[PDB]
Protein chains: 2
Amino acid sequence: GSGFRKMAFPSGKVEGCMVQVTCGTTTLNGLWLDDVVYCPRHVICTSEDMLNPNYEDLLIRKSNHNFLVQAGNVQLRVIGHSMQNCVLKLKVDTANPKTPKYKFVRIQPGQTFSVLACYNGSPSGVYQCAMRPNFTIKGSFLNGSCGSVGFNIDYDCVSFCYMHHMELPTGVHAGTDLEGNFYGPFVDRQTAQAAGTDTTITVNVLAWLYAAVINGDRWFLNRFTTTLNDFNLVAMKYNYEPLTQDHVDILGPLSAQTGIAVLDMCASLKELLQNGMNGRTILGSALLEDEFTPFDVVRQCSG
Amino acid sequence: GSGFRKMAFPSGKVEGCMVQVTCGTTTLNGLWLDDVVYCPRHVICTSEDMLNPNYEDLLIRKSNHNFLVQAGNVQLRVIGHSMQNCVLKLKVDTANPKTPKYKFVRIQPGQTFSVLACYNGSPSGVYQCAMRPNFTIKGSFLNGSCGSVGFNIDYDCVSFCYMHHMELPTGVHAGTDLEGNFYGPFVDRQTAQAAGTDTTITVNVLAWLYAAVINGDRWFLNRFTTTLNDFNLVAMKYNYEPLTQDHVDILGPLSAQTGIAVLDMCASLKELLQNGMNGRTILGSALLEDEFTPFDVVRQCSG
Ligand SMILES: *[C@@](O)(c1nc2c(F)cccc2s1)[C@H](C[C@@H]1CCNC1=O)NC(=O)[C@@H]1[C@@H]2[C@H](CN1C(=O)[C@@H](NC(=O)C(F)(F)F)C(C)(C)C)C2(C)C
Ligand SMILES: *[C@@](O)(c1nc2c(F)cccc2s1)[C@H](C[C@@H]1CCNC1=O)NC(=O)[C@@H]1[C@@H]2[C@H](CN1C(=O)[C@@H](NC(=O)C(F)(F)F)C(C)(C)C)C2(C)C
């Protein structure tokens, strides 16, 4: 039936890795994997250091014992520290016994991941996000959420892809991979920064239309087809990402399952962009959803 | 900022309780708490028994050894079985060492909970749901999801409120509390059953409008107020639940935080119902959201 939900990965393998990192009066979250704790390097900042911190200079004045690391109620001993890009790596004398099989991945714009929102090292909530084309995410983060991570789970392996650092003025979020490199052009200082144009992830909207068809929501199917070049003219007007032949190939499984050629679905999407949804819903949404990948759709449609 | 997401509870405390229950050729999920496994009683049904099962008669032919219970790759020994309403309770010789502090609660229509969707005893995904006024939920469930549970977490205590049993023809879902009593008038047989009218949870839409204001999405605030009786005339036309003085009292914290009297917000809601959203969004939604309780809003707005 028409039941289709934004589903997050079960969070238990990540919950066991969240710790609290305190330096002076600043507390945020860290990720404890093996004998290393990862956290945003601005744990070392006071509120008169945020406008333009010199992180190398601020770190000169910090020693192992200035980093307080707490896993639940239990204190970790810090035996080494280093800065890698915008993350701090705290070497502790105890390997996390709850460390899962894991990898660090730098995800591509358009890919989705689960966020485990944490405050003071304690898990608060889990939700699904996408890396947007402008390298922001539409999260739900407050003061104290920094160091919360984004991940995907493939069988038993956790692929960590995001660490939370900041909120931009449109209310969207920016952060790093687990090597401390920002997604997008953002820097970890409190200066005027703005997200570029928020373009729609075309291949995901198409995947979600396939999901609607598989789930029996079929009203938007029309009698038309189109070409990649003509569809892509329409993509540009409505700030959709161009569709490529790689995107068409990636939609192959969904196309094969439904028997609907990708260019036929593109012609259905073209009409939805030009005419709107006339106050109808698709899988219970009144807007075109772009935060389900082709892989997410196949997963939620086939178990 | 305007970031507000359907957030689920972290699932780790529930993941450790999911097992697989097999009886003959039927496999579904069970919940392993202390030395008891809970699962839907139709684990004992074959596909020629679903139209009108006599569960008491079907259970006569079942012994402890006919219930296969697997936690991961590890077989549990069944030393007793009983039927309680629409659930089976399998006594096993091993207390689940991962059993969390927990309670069984029968939730009220309008209350929200997290679902951990499971297939073959393995967690697949987590998402937030509401018990709708017609005692259905708008889930994402396939074949094999039966026995998946709904829960809330308050600190360290897990309150189990839902076990999944069935899908109705509108694509919505029905199930039981953990004592095996259905929410609503549904029965565990494959017969013509239909959800009643799907009314909107008025107090939740109001809570979500307070969230929009707290998050700076303010365009829908107007210069008007109304009365409970006049608002409630409008509630009826649009299939909204009547608003009561208890609902007004429950919205007290959000009213106090924003300084917006509940009847002023009701007058804003009245105009949104009568005039629609004119293709605008509130917290990124093109429809009025009713699956955030006042408590959910306060939680996501205050950490
Ligand atoms: C995060 O939790 C952190 N909080 C602190 C802190 F209190 C002291 C020292 C270091 C850190 S990191 C927090 C999460 C934000 C808060 C609101 N919603 C969030 O997601 N991150 C920040 O406060 C972050 C840190 C400085 C300023 N930050 C911002 O997010 C600001 N944004 C920007 O300046 C902009 F993005 F450029 F617009 C802010 C506070 C939202 C205006 C730094 C970037 C180091
Ligand atoms: C659930 O996973 C179960 N599957 C089996 C099974 F394969 C064999 C024996 C027992 C069970 S319980 C499954 C979940 C459903 C499937 C589709 N989406 C879901 O959420 N539940 C059922 O198949 C359920 C069991 C019989 C028929 N069921 C229904 O959900 C049917 N619905 C109804 O008859 C209606 F609700 F009344 F409309 C169905 C299959 C969707 C048409 C019973 C109620 C015992």
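Indices start at 1 and increase along the chain as displayed.
Header lists the method as X-ray crystallography, 1.5 Å.
Note: Cβ is positioned from N, Cα and C throughout, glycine not excepted.
In three-state terms derived from DSSP, B:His42 (active site, for 3CL-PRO activity) belongs to a helical segment. Among the features that Swiss-Prot reports, active site, for 3CL-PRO activity is placed at B:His42.
Swiss-Prot lists B:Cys146 with the feature active site, nucleophile. Proximity of B:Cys146 (active site, nucleophile) to non-local residues of its own chain (separation of 6 or more, Cβ distance below 8 Å) is seen for B:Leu28, B:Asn29, B:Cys39, B:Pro40, B:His42, B:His164, B:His165, B:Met166, given in sequence order.
Under natural variants, Swiss-Prot gives B:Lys91 to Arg (Swiss-Prot position 3353) with this note: In strain: Beta/B.1.351. Around B:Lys91 (variant position), the same-chain residues at least 6 positions away in sequence with a Cβ under 8 Å from its Cβ are B:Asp35, B:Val36, B:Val78, B:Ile79, B:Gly80, B:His81, B:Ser82.
Taking the Cβ of B:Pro133 (variant position) as centre and 10 Å as the limit, one finds 21 other Cβ atoms among all the protein chains shown. For the natural variant B:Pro133 to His (Swiss-Prot position 3395), the note given by Swiss-Prot reads: In strain: Omicron/BA.1, Omicron/BA.2, Omicron/BA.2.12.1, Omicron/BA.2.75, Omicron/BA.4, Omicron/BA.5, Omicron/BQ.1.1, Omicron/XBB.1.5, Omicron/EG.5.1.
Around the Cβ of B:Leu206 (variant position), 28 further Cβ atoms fall within 10 Å across all displayed protein chains. For B:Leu206 to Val (Swiss-Prot position 3468), Swiss-Prot lists a natural variant annotated as follows: In strain: Zeta/P.2.
Here the C-alpha separation of B:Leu206 (variant position) and B:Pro133 (variant position) works out to 16 Å.
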